[PDB]
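Okay, structure first, notes after.
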Amino acid sequence: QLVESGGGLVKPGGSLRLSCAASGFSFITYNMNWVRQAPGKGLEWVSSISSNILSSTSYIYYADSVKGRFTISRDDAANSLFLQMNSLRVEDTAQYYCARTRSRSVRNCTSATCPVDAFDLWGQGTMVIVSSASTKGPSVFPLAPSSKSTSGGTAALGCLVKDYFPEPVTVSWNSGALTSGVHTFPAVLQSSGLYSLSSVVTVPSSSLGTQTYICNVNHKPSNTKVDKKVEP
Amino acid sequence: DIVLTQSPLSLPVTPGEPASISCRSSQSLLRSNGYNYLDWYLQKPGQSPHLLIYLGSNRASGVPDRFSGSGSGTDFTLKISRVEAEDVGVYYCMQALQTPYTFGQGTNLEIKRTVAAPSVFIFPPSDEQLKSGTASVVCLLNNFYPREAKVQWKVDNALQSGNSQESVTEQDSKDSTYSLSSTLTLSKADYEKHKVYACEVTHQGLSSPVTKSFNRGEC
Amino acid sequence: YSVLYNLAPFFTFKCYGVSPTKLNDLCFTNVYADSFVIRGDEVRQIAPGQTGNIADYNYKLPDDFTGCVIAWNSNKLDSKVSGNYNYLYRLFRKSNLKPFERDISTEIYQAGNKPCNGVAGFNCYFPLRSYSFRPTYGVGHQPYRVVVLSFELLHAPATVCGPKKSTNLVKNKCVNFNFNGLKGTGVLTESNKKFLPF
Amino acid sequence: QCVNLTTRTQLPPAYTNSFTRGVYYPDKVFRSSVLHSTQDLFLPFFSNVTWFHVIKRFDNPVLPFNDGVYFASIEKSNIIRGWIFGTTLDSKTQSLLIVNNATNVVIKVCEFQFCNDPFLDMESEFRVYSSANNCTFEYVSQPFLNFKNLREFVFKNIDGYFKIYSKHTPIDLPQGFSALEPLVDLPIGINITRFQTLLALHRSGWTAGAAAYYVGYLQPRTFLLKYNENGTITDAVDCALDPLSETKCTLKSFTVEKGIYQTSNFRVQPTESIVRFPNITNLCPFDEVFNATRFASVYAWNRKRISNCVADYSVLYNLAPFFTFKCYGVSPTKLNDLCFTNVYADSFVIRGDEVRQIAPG
Ligand SMILES: *[C@@H]1O[C@H](CO)[C@@H](O)[C@H](O)[C@H]1NC(C)=O
Ligand SMILES: *[C@@H]1O[C@H](CO)[C@@H](O)[C@H](O)[C@H]1NC(C)=O
Ligand SMILES: *[C@@H]1O[C@H](CO)[C@@H](O)[C@H](O)[C@H]1NC(C)=O
Ligand SMILES: *[C@@H]1O[C@H](CO)[C@@H](O)[C@H](O)[C@H]1NC(C)=O
Ligand SMILES: *[C@@H]1O[C@H](CO)[C@@H](O)[C@H](O)[C@H]1NC(C)=O
Ligand SMILES: *[C@@H]1O[C@H](CO)[C@@H](O)[C@H](O)[C@H]1NC(C)=O
Ligand SMILES: *[C@@H]1O[C@H](CO)[C@@H](O)[C@H](O)[C@H]1NC(C)=O
């Protein structure tokens, strides 16, 4: 497993499609497992499955939630794997790791108990969002400079990015020319669903009135670019 | 299911001396043929977790010799000899007695580096943002240590809650520091009748907190 | 098989046994066909009495094989754009297998004195290893499509025998005849010998 | 779906004799009034054949299959229908099932979910298995079926073929000679290590008729058979039965005149050959010369004389040493079954595919 495919808005009555896009690897003969994770600290295994090479039986390993709603579908012919489900009740932020077990064989395993060694093939790309409504255009607002607690002669100005739902937003300063002092803070979740961003730079105050500062914030889903010039 | 505890989560690790972590399992691991059912997972934030020690007390997956699992009986421990900047990651322990695997809580692993003097930055909202109906004022900190800090927003010398949020970034290899920004958003009617705004910054390395007070009337 | 010589792109009878033209004069039955793919230099390993990598862990060929094998190059069907890792090969077992049988088992092979409960640790590995199949590989690593054809003769009545259509019948003439794979010369007279159905 | 019966009486199996039972045609060979000896699986005479009686009794046990078996049955009014063959009698393996209903005879081998007590229940219910997942071989055959009928059966597994013999004649076990013709040669091509018979329980709750059947074994031994004009076997003579028939079979004549003959030879049978080792037992230093940092060259190879020690190979991973063990040499199974001294150990390093270049000749 190298890359994963996912994303998009799905109603609670709809169905998702959790799949791992593999590459040249012995994924067909290697048993794996699905592990989710809370948005905070703490992982949680959700599902696991084996292959027909081990035995005629599939060595079924289900917890309560996957028995209640989920199901598995292994092609057993190539490096492909899909996860199917019917509904959705409490699913906000799940990592849904696609790691594989460190045990090629399955021995001393019952239908409910099976020892496992470790996992080492986690991947990234299985994100789920159900609160998405629309891709609102960004609203870039300039921030007043403040040359305090920053050695005096150096100013500190920036641009505030507000009113945008999706987390990935391309934020750059001076078209990428300026490097030292650029700090694009990660998006923080609000109660309205949309996110907020803060991006400031550290520049000397002697060039505040001469050099032109335009923050380049572009939003791909909304296809809208807003350019603002910082001025007291 | 099996409940687990993570009491060493608040572990101020420092390069130079060893550090230890532990967890508790309800069931016993004595029913085995010399193979301890313990493992440690290092979750690197941002890309993917990493495997340190597999089942049993052996070295695998190309980990350095500093990492070494241990445990014999009703105990769980991990021995680390050296701590570097590549050890940024939380730890987990797991027992494979049953198929419904349930991992416990996560750790923090704040590396106890040199304390840096915090810097307080204040950013009043712009005129367009002020007349847009929503006003958000940002209290930002750059090159301050550690990542965990307490920030309080005081408006008209009164406590504020339900409108202040904090965002935390990752470590930087340039100077080994963290930067956090706190944004206090409010409505236009809320900001209209208020006079003074100030954000209180509390630092572990400072005897007293520092606060900057400003009022509406200046750009 | 006269048209099957070139209906498929394979080398015409690169094995030892009955002559390819002489196969019409046989009454063999109960053929066995096995489908598998080999890698490069494994063509020499599949032979009666040979002791190769395949002949030590995967498939044993007895001395009384009474047949041969057929192999050909497959650089397109077995080699896609991505790496073809869908077939594996055994390398670890306590002892050799038995001829004309297969023993599939996903078991960890233990080497040291200590046993392993399906854990790949110090001296415990898995016998199956993935084939290295890519279309850009050389002749020594290309996948070769191999099928074995067995032409053994049974004392039971041959329900297959040989494909020699039909012809007329003659009596009372000392002529050479090949009946049920046996050649004989003599007249075809009438006798009152009682024949049971078997 | 099966019904468990706990009304079976704990009656130990009875034993009787097999004076003139266990004879059949060996193959499809036809002969005209000549004497021939064939080495096949034939039941020796004066044996101990097991007898089971069903009346209120329900004698349907499970018996292991070690060698060939011989079956006999004084069957009346069509009580017995078929037999069960399988290693474990479950769906984990392909097991043979014989079904004989009032219409025809069907033979199917699949992975049936067999129960512990298969039986039949007018007669329209067949509680012998629940369901079968998938299988390939399905065959239908023509029906083969006061003590007025006697049936004998023989089961063998040669080349993975199911051979069954049937013969119906009107008549304790009756005394007489009757060969069994080859009837069905079904290529099962599977492994069979256990057999079990099927009985039908007529509902009248269930009533079973007084049917007596015999189950026995087979032994590989030479049997002398004489043919006739029609090719039927007249009599069977076993050399190992008694010295009289041994002299009859060695002379290839059913009539032996007055005289003395040397029919065979007799000798004692050795049991084991064992060697003690209380003397020198330190291991020869094979590991330090097979696993060393410095090895000799191909042109100048080291020569070491190894003696006065035991050549242990278990420490060198005799099962799988991760070496080029594909050399013929001495077979690994009989490599431990040897004893030799003055071994030569010359080691060197080469490059390329010259592993097969270093070969005898
Ligand atoms: C057959 O065996 C039974 C008990 O197993 C024994 O009582 C009987 O004498 C035996 N008969 C012969 C002919 O050996
Ligand atoms: C009854 O006999 C017929 C033969 O025509 C066969 O097809 C069928 O399977 C038999 N019934 C059962 C339950 O096997
Ligand atoms: C036969 O059925 C079983 C289960 O019903 C299934 O596992 C198997 O794949 C099937 N075989 C074929 C050839 O359809
Ligand atoms: C049949 O199974 C038994 C039980 O394991 C085994 O001992 C025997 O060797 C097997 N025979 C064949 C021909 O596979
Ligand atoms: C052989 O079979 C025929 C069948 O018609 C019979 O007439 C003849 O008597 C039989 N031979 C002997 C020796 O019984
Ligand atoms: C073998 O051992 C016995 C007792 O251990 C000893 O008396 C005898 O001399 C030994 N033989 C040799 C040849 O060393
Ligand atoms: C045996 O050889 C292997 C590799 O050639 C090496 O790793 C190991 O240390 C050696 N053992 C001894 C006892 O020399």
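Chain D uses Swiss-Prot numbers throughout; the residues present, in order, are 14-68, 77-142, 153-176, 185-210, 215-247, 257-413.
Header says: electron microscopy, 6.0 Å.
Each Cβ is built from the backbone N, Cα and C atoms, and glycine gets one as well.
What Swiss-Prot says about this protein:
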- D:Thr19 to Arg: In strain: Delta/B.1.617.2, Omicron/BA.2, Omicron/BA.2.12.1, Omicron/BA.2.75, Omicron/BA.4, Omicron/BA.5 (VARIANT)
- D:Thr19 to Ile: In strain: Omicron/BQ.1.1, Omicron/XBB.1.5, Omicron/EG.5.1 (VARIANT)
- D:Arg102 to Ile: In strain: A23.1 (VARIANT)
- D:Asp138 to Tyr: In strain: Gamma/P.1 (VARIANT)
- D:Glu154 to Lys: In strain: Kappa/B.1.617.1 (VARIANT)
- D:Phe157 to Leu: In strain: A23.1, Omicron/BA.2.75 (VARIANT)
- D:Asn234 to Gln: Increased resistance to neutralizing antibodies (MUTAGEN)
- D:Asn331 to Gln: Reduced viral infectivity (MUTAGEN)
- D:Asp405 to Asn: In strain: Omicron/BA.2, Omicron/BA.2.12.1, Omicron/BA.2.75, Omicron/BA.4, Omicron/BA.5, Omicron/BQ.1.1, Omicron/XBB.1.5, Omicron/EG.5.1; complete loss of interaction with host integrins (VARIANT)
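Mapped onto this structure are the features recorded in Swiss-Prot.
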{"residue": "D:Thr19", "record": "variant position", "Cβ neighbours (10 Å)": "6"}
{"residue": "D:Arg102", "record": "variant position", "Cβ neighbours (10 Å)": "19"}
{"residue": "D:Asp138", "record": "variant position", "Cβ neighbours (10 Å)": "15"}
{"residue": "D:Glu154", "record": "variant position", "Cβ neighbours (10 Å)": "14"}
{"residue": "D:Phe157", "record": "variant position", "Cβ neighbours (10 Å)": "16"}
{"residue": "D:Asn234", "record": "mutagenesis position", "Cβ neighbours (10 Å)": "11"}
{"residue": "D:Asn331", "record": "mutagenesis position", "Cβ neighbours (10 Å)": "6"}
{"residue": "D:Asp405", "record": "variant position", "Cβ neighbours (10 Å)": "9"}
Task: Rounded inter-Cα distance in Å - D:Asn234 (mutagenesis position), D:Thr19 (variant position) - done: 31
- [ ] Write down the Cα-Cα distance for D:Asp405 (variant position) and D:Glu154 (variant position), rounded and given in Å.
- [x] 72
- [ ] Taking Cα atoms as reference points, rank the recorded positions D:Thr19, D:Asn331, D:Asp405 by distance from D:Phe157 (variant position) and give the first.
- [x] D:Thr19
Task: Of the recorded positions listed as D:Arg102, D:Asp138, D:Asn331, D:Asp405, the one whose CA lies nearest the CA of D:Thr19 (variant position) - done: D:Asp138
Task: Of D:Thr19, D:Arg102, D:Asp138, D:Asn234, recorded positions neighbouring ligand 4, Cβ under 6 A - done: D:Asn234
- [ ] By CA-CA distance, flag whichever of D:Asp138, D:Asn331, D:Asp405 among the recorded positions is nearest to D:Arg102 (variant position).
- [x] D:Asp138
Task: Among D:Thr19, D:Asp138, D:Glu154, D:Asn234, D:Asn331, D:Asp405, the recorded positions whose C-beta sits under 6 Å from ligand 6 - done: D:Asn331
Open item on the list: Out of the variant positions I have (D:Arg102, D:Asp138, D:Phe157, D:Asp405), which ones have their Cβ sitting under 6 Å from ligand 2?
Closed with: D:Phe157
